[PDB]
Every structure is written in C-alpha cells, then in structure tokens.
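One structure is given here, and the rest of the page talks about it.
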Amino acid sequence: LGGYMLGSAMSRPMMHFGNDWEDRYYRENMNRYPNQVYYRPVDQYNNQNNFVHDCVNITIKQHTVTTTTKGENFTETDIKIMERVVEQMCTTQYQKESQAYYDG
C-alpha cells in the first residue's frame, strides 16, 4: 500500500451529516459501504485533520478499487457518504490511537 493499516470497523456508528438524503443513504447501504478506515501511525503527526486526510484517502482508495472489482459501483453520493463516516472515524480513531500513544 505504502505504510497503512486498517484500524477498526465501526459498528454501524449512527451519526448525522446534518442532511436527510445523506443520513438515510448511510443507514440503507452501510452494510455494503466501507465502514472501516486505513491509516499510518499517529506517531509522525500532531493533529487530526491532516492524518485524517491521508486516512480517508487510503481507506477509500483501497476500497473503491477493490469493491469495484468484487462487484460494486459507488457514486459521488456513496463517496460523500463513505467520506463522511470514514473521516469522523479517522478523526475518532486518531483520538483512540492518541489515547494509545499516551496509553491510558
């Protein structure tokens, strides 16, 4: 890949975009969707959003390719779904991996 690691699968998180059409598309397709996240160690970072930018990138990059070959067809919609859940889970796993950096 280049140096990334699938952290965990989120257990159908239940979250809000702020939208309706997005909210629903997650909770109708989340079973098919990438609901895990790939990352580097937080060990060469200090902030969430930029690690998270790498994180959601490699997540979706692997998945979009692989899942397509397995049979799938995401859209800029399914993307903005994935991209949301995966970014909030990337940021949240940074919090987890940071707790584990400190190891509390």
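Note that chain A carries Swiss-Prot numbering, so the residues on display, from first to last, are 125-228.
Per the header of the entry, the method used was solution NMR.
Any Cβ shown, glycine's included, is placed from N, Cα and C.
Annotation of the published mutagenesis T183 to A in Swiss-Prot: Accumulates intracellularly; the original residue is retained in the structure shown. Proximity of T183 (mutagenesis position) to non-local residues of its own chain (separation of 6 or more, Cβ distance below 8 Å) is seen for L130, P158, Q160, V161, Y162, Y163, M206, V210, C214, given in sequence order. DSSP assigns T183 (mutagenesis position) to a helix in the three-state reduction.
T199 (mutagenesis position) falls within neither a helix nor a strand when secondary structure is assigned with DSSP, and so counts as coil. Per Swiss-Prot, mutagenesis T199 to A is noted as: Accumulates intracellularly.
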